[PDB]
Amino acid sequence: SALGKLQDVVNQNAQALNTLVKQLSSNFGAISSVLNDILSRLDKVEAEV
Amino acid sequence: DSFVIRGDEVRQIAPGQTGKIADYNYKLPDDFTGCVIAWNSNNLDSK
Amino acid sequence: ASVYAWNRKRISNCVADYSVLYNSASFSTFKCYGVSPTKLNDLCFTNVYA
């Protein structure tokens, strides 16, 4: 518990990277967040939207 | 560009389309800048 | 069938060639809502219902 500052600096960066990775799974309104679903299911004029 | 085509196929004369006219007859580029003008011509083209 | 008692067929355990459907100009509409009809022949599905 003395080294709470340094271990928090490690934790903040780990939480930031893990948040950034987990956001790859978010749809943001797309039909899927797996980019290969979109590219395999949709033809270019729909896929680009 | 100009031609006579069957009325049900006119939907294929656009960017991104598919079917026999768009695949083998005449294909627009997918970034086409232009106007597509068509009319039913059965009073003159039919024979 | 009638529209109040609409018919469902489960379609399963097969190849299906959707180009054979999409090529039929009799289909006055063929609107698809999460797949494009050109792409269907490169997919495979866990079930299909007609």
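Going by Swiss-Prot, the residues shown for chain A are 943-991, listed in order.
From the backbone N, Cα and C atoms, a Cβ is placed for every residue, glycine too.
Here is what Swiss-Prot records for this protein:
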VARIANT   A:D950 to N  In strain: Delta/B.1.617.2, Mu/B.1.621
VARIANT   A:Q954 to H  In strain: Omicron/BA.1, Omicron/BA.2, Omicron/BA.2.12.1, Omicron/BA.2.75, Omicron/BA.4, Omicron/BA.5, Omicron/BQ.1.1, Omicron/XBB.1.5, Omicron/EG.5.1
VARIANT   A:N969 to K  In strain: Omicron/BA.1, Omicron/BA.2, Omicron/BA.2.12.1, Omicron/BA.2.75, Omicron/BA.4, Omicron/BA.5, Omicron/BQ.1.1, Omicron/XBB.1.5, Omicron/EG.5.1
VARIANT   A:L981 to F  In strain: Omicron/BA.1
VARIANT   A:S982 to A  In strain: Alpha/B.1.1.7
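Location within the structure of each feature annotated in Swiss-Prot.
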| residue | record | Cβ within 10 Å |
| --- | --- | --- |
| A:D950 | variant position | 10 |
| A:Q954 | variant position | 10 |
| A:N969 | variant position | 9 |
| A:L981 | variant position | 12 |
| A:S982 | variant position | 14 |
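For A:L981 (variant position), the nearest neighbour among the variant positions A:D950, A:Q954, A:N969, judged by Cα separation, is A:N969. A:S982 (variant position) and A:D950 (variant position) are 42 Å apart (CA-CA, integer value). Proximity to chain C, defined as a CB-CB distance below 8 A, holds for A:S982 out of the variant positions A:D950, A:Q954, A:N969, A:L981, A:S982. In this structure, the CA atom of A:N969 (variant position) is 16 Å away from the CA atom of A:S982 (variant position). Geometry remark: A:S982 (variant position) versus A:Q954 (variant position), CA distance 37 Å. According to DSSP, A:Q954 (variant position) sits within a helical segment.
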